[PDB]
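Dropping the structure in here first, questions after.
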Number of protein chains: 2
Amino acid sequence: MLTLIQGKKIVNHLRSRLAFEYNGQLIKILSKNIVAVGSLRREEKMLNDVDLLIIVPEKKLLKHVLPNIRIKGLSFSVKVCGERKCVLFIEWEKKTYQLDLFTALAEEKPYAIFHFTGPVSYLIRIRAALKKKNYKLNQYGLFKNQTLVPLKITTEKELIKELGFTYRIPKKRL
Amino acid sequence: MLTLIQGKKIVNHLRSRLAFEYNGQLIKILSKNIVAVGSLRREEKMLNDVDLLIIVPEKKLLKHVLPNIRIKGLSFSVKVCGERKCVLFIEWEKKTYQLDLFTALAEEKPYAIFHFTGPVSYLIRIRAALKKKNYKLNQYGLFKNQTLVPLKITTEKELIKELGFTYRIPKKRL
DNA sequence: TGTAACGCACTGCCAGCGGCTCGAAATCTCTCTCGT
């Protein structure tokens with residue numbers, strides 16, 4: 001486990017040294033499209049692991065980003081990897097911790113941000129009330145009978161207000 | 001062979017005890033989506049066999065319903081079976097009779113109902129005049145030059161009226 | 001009229017390139033532990 005600041009100290013070092021491989025074109029990942037999430041964003045004092053989200057602008061990239069990711073200047077290993085989820089072990093300063101990496105689409109940004117902020121308990125209560133209203137909520141979008149519900153929102157905050165719930169900052173979510 | 005009422009007495013026993021298997025999930029068949037046809041619906045005195053139509057709501061289900069059909073509390077056999085037609089011999093009251101089972105989609109309902117009601121002669125005479133007008137009639141739909149002709153109808157009666165023919169109740173059809 | 005389930009010859013067709021067979025290669029679905 002790592003302290004909150006231990007996780008904080010790591011995040012800033014990464015935003016510059018990011019790239020994924022694709023037809024020889026190693027393409028850097030921009031810090032704007034990067035959002036920190038998980039217990040980290042919840043500002044919990046002690047971190048069980050580290051959780052990061054990625055804003056992917058184009059749909060086809062999915063099958064090439066996470067599978068062919070690259071890391072500058074860090075010893076690491078690969079356990080499991082798909083197009084949406086990727087979990088890697090790392091060697092930061094002689095200790096080993098677990099890291100979680102997820103990708104999301106430009107229209108899923110507020111739906112995704114909200115989901116991965118957590119925690120689980122907070123999310124269940126919302127999905128419970130929506131399941132009691134014939135709705136299905138996930139990190140991608142909102143459904144009714146598997147039919148998308150488009151809302152005139154952009155940020156995670158707008159979504160929660162449009163969902164009709166009391167907005168709460170990460171650490172207030174529980 | 002069975003009397004008219006003999007088949008009817010059976011039909012009510014079946015509408016409750018019907019199911020088809022699908023990925024271990026045994027799915028019951030609802031009595032609303034069940035319609036009786038053939039010599040039975042025609043109210044003919046003596047029945048050579050029993051004929052039932054089924055309203056399947058979804059297209060993918062076709063290759064799973066009739067092939068994997070199940071009956072509660074009855075020993076039965078299978079003669080021939082596909083996704084559209086299924087013929088079974090049965091043991092009702094120690095005697096052996098033949099049974100016919102057909103499937104149709106929720107949108108094929110009025111076109112299907114008309115077809116399987118019969119009788120043969122009545123159907124041929126109608127379809128003959130339609131063949132003289134570049135039309136093709138079947139249990140599925142209506143065509144002109146192999147292009148489906150959609151009509152603003154729902155029930156078989158509406159279809160017959162839109163076809164422009166004298167409506168006849170089953171026993172009156174001949 | 002207008003059609004379905006079937007079994008057969010005839011391919012074509014790839015796991016196989018010669019066979020019409022068994023079960024391969026690859027494209028599936030099911031569950032299971034995971035992830036917030």
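Keep in mind that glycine also has a Cβ here, set from the backbone N, Cα and C atoms.
Feature table excerpt (Swiss-Prot):
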- B:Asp49, B:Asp51, B:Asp100: Mg(2+) binding site (BINDING)
- B:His115 to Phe: Slower dG:dGTP misincorporation (MUTAGEN)
- B:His115 to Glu: 36x decreased dG:dGTP misincorporation (MUTAGEN)
- B:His115 to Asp: 18x decreased dG:dGTP misincorporation (MUTAGEN)
- B:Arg125 to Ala: Loss of DNA binding affinity. Decreased dG:dGTP misincorporation (MUTAGEN)
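Locate each feature and note its surroundings.
Taking a C-beta cut-off of under 8 Å and a sequence gap of six or more, B:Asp51 (Mg(2+) binding site) has these contacts in its own chain: B:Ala36, B:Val37, B:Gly38, B:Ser39, B:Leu40, B:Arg41, B:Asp100, B:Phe102, B:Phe116. Secondary structure from DSSP puts B:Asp51 (Mg(2+) binding site) in a beta strand.
Around B:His115 (mutagenesis position), the same-chain residues six or more apart in sequence whose CB sits under 8 Å from its CB are B:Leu123, B:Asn138, B:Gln139, listed in sequence order.
In the three-state DSSP scheme, B:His115 (mutagenesis position) falls into the helix class.
Long-range Cβ neighbours of B:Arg125 (mutagenesis position) (same chain, at least 6 residues apart, Cβ-Cβ under 8 Å): none.
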Using a 10 Å radius around its CB, how many other CB atoms surround B:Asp49 (Mg(2+) binding site)?
16
Given the recorded Mg(2+) site (B:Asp49, B:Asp51, B:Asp100), which additional residues of the same chain have their Cβ within 8 Å of the Cβ centre, ordered by sequence?
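Checked against the 8 Å cutoff, the neighbours are B:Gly38, B:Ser39, B:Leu40, B:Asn48, B:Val50, B:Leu52, B:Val87, B:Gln98, B:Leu99, B:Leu101.
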